[PDB]
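Structure record follows, encoded as structure tokens.
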Amino acid sequence: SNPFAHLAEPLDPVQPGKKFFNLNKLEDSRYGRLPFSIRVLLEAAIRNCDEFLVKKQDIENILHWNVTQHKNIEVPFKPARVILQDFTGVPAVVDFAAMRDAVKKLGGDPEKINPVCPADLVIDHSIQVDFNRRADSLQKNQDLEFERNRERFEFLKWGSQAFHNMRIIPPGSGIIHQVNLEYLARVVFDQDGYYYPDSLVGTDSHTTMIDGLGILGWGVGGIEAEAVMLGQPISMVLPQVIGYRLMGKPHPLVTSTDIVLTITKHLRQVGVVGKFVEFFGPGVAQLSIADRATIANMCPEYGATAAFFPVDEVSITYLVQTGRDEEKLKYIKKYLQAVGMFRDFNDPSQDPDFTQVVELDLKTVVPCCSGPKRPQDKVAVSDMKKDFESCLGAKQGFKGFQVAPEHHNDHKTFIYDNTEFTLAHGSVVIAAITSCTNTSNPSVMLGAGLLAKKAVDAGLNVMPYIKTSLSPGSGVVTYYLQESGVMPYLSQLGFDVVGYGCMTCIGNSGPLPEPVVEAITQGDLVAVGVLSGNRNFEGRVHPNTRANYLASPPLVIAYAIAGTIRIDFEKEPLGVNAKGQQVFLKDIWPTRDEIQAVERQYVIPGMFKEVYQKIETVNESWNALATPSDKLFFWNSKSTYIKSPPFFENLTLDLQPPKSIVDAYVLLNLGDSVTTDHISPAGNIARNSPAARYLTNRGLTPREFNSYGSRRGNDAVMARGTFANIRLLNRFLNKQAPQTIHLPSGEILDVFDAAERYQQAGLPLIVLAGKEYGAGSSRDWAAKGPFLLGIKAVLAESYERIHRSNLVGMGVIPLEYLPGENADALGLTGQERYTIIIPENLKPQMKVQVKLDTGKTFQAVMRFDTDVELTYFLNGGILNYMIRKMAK
Ligand code: SF4
């Protein structure tokens, strides 16, 4: 039974059948000092205590957090639900279908492969900015989306019928996280007579955006989410919690976006990988839910697992504003208050006992952007011109473009729409109001509109060759931009709505005008994209922009109007007004107070009701998609999108022990901050690549390639796409190239081709890497890929959280250098042959010996961090383990 059953009591004696586990009846003073993020873990353990998956000791360990956070203690966590998008959602449903095949093969019941919690999937990663700056651009983009992705859509739609508990939010509805915040989020569950906190994992690294609403959620690989949907607890080392104390007031010109870029930079410096961050202090109460969500969104960019803002009265106000049901609201606040999970940030006596506290005085926040090449590279708006011009001549890097000083004032004329324009270094060519990060925030969306109106009335324009776009994460945005009268002015500046999906945020940015591309390449220009996103890594916004700056939506507009980031907005006007002459940014910038009025006036629950009323059913094209009635997927050999994966080939019920990796070759020698984009690119498929050759062989032209993310249900493409990022910096080649050296022959080959040779010869492979290996996107293809290339281990200085978990899930060993040790320090070339000794008895975090064919030996930490992770390793993977459990 549940040992804590006595804690269950009615919330309200008027409705005696609706109960909750009352953590206050624990009568334990440790509870009242817990970070509110830890209280969520505690509750989930108590309600789920069976003495099997979740044990009474587990509850004590979580309660004893203040002590046990230092004792490397694993705990279970069963979240309330799972959220997915289509890029990671396709391979997830392929995994499920493949697991059903495997379970049937072994004589099990394939209906056991079925989500036992709610799964919501939002289709947002497929639409691209094929067209912009026109009224019909949205329809034209929506049409191409469906035309390009029909098979994937029919497949997801079948998935939503063939597996229990799956709701799909169709194309043209907005973006996962914004839809989560405005519609999908429960805050408090009311299931089978028990209230409990909403919590989740999502197959997207920015799932942490939900934490702004006091919902404990974070990103995970699909394989981890798959296990969770099947009832497997998350296994984690009980985390330390950094208290981020906010104080002061932001200046009225400062935006949510300025604040998050400031905090991102701040927390990467601090180092919070493997930890929760939990916000508190007098400064939190002034932040709206949208503001808190902006900050929480960027959790993976600063490294943490969670960035938590507990539920307070501001959260409740957001729920009433977004039109949540009256009945539900009643028990959300009432439940949180009764259980001790309801916050008042204005009461220091209620502040938890965090591991340590770090501080931000919001008055120190200045208007800012981040770039040109990393989310943590904060640049004051006041210093944008200076910093870029410094970048022009600096050695090629995150803060260098390496342009000879003589050319810093280069410019190229070009003709666009029979008018001559001049492009130069720092010219803005992409200006996209994009990303759930910011479009969920009416302060910056209306800010952007009010700036647009001011500018238009002031007689300002955006040059017509500039690829401006507006890509909202829900239709509520457009609705209030129209009601408020600001949308026509956005339209005139070139910010018509182009789609309701990720779009430019994810690199789905579409073509630049031919004459603009010409000038850029012919002139050797550093052309600039400015976007309200959370990621700006070289090449991931557009192939032709060497500089990308994250900035608030109104700044996106400001740089569009100015047409360059090499501008001192204080010193230089934007243009000349036909009457009062000089028009400066200051004159057109809306104040916090002018924004708050329009927001208070135009963002009412009725709009949310209206937008979301028909969300699941309105898409006639979706509704039209025919699906088979099958429960077991009819794999089609003709498909280039959907393919039965080899993962479970010849799977046996019984386990055989792990053997050492013997005389492994190093497939790639990598450096620092290798992103999952480098490991498993998701955008354009290059004409000179293994994946292009495969698709060509199958009779497709480049225009039919689609993106890598779109091909994730086809392991044949995805293996070929592994380490195929054209900006991979393999230290074997000392240059950017998606290649490596096949050492036996000395030949330089595309990475997949080189791996084939090694695999044909029966040779094991490893990867050497530096710090922060696997940063960024949650994509488990950055683990499945290497697994299919024959990679048995990685040896790195440090790992990012989601990536490490995906490696473990695929049975690949994540090895870590000992402190003060790395490739240079050990004198490794990567051209040696590597023996990793696996002992008969394994322990989490154990050190193993690595032996080289040269005689050199050293030690590495084996980063299986919990007993459960070790069982995954012994099983050859997390889904292997789950098939075995379900087959018997
Ligand atoms: S790619 Fe951008 S818009 Fe899409 S879910 Fe991620 S953060 Fe949001």
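All residue numbers given for chain A refer to Swiss-Prot; the residues shown span 2-889 in order.
We read in the header that X-ray crystallography, 1.9 Å was used to get this structure.
Backbone N, Cα and C atoms are what each Cβ position is placed from, and that goes for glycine too.
Listed in Swiss-Prot:
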- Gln86, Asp205, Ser206, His207, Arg536, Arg541, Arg699, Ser779, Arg780: substrate binding site (BINDING)
- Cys300 to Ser: No effect on aconitase activity or on RNA binding (MUTAGEN)
- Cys437 to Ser: Loss of aconitase activity. Leads to constitutive RNA binding, irrespective of iron levels (MUTAGEN)
- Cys437, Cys503, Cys506: [4Fe-4S] cluster binding site (BINDING)
- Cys503 to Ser: Loss of aconitase activity. Leads to constitutive RNA binding, irrespective of iron levels (MUTAGEN)
- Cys506 to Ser: Loss of aconitase activity. Leads to constitutive RNA binding, irrespective of iron levels (MUTAGEN)
- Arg536 to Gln: Strongly reduced RNA binding (MUTAGEN)
- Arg541 to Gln: Strongly reduced RNA binding (MUTAGEN)
- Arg699 to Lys: No effect on RNA binding (MUTAGEN)
- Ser778 to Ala: No effect on iron-regulated RNA binding. Loss of aconitase activity (MUTAGEN)
- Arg780 to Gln: Nearly abolishes RNA binding (MUTAGEN)
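Taking a C-beta cut-off of under 8 Å and a sequence gap of six or more, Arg536 (mutagenesis position) has these contacts in its own chain: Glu302, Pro376, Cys506, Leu551, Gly777. Cβ-based neighbour count (10 Å, all protein chains) for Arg699 (mutagenesis position) stands at 14. Residues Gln86, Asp205, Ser206, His207, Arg536, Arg541, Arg699, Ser779, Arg780 are listed as the substrate binders, and the farthest two of them sit 35 Å apart at their Cα atoms. Taking the centre of the Cβ atoms of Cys437, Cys503, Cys506 as the [4Fe-4S] cluster site, the nearby residues of that chain (Cβ within 8 Å, site residues left out) are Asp125, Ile176, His178, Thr435, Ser436, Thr438, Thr440, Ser472, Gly474, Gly502, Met504, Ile507, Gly534. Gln86 (substrate binding site) falls within a strand segment according to DSSP. Taking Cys437, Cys506, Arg780 as the candidate mutagenesis positions, the subset whose CB lies under 6 angstroms from any atom of ligand 1 consists of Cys437, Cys506. The shortest Cα-Cα distance from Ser778 (mutagenesis position) to any of the recorded positions (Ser206, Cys300, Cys503, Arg541) is found for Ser206. Annotation note: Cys300 (mutagenesis position) sits in a helical segment as assigned by DSSP. Reported as a whole number, the C-alpha separation between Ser206 (substrate binding site) and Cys503 (mutagenesis position) equals 14 Å. Spatial neighbours are here defined as Cα atoms within 10 angstroms of one another, and by that definition the neighbours of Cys437 (mutagenesis position) among the recorded positions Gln86, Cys503, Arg541 are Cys503. Taking a C-beta cut-off of under 8 angstroms and a sequence separation of 6 or more, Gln86 (substrate binding site) has the following same-chain neighbours: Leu122, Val123, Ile124, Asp125, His126, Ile177, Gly203, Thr204, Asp205. Taking a C-beta cut-off of under 8 angstroms and a sequence separation of 6 or more, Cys300 (mutagenesis position) has the following same-chain neighbours: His207, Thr209, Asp212, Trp219, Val278, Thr306, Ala307, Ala308. Counting only residues at least six positions away in the same chain, the Cβ atoms of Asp125, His126, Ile128, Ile176, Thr435, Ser436, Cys437, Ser472, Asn509 sit under 8 Å from the Cβ of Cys503 (mutagenesis position). Every protein chain shown contributes to the tally, and the Cβ of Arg780 (mutagenesis position) ends up with 31 other Cβ atoms within 10 Å.
If you take the C-beta of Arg541 (mutagenesis position) and look for same-chain residues 6 or more apart in sequence within under 8 angstroms, you find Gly508, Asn549, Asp678, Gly684.
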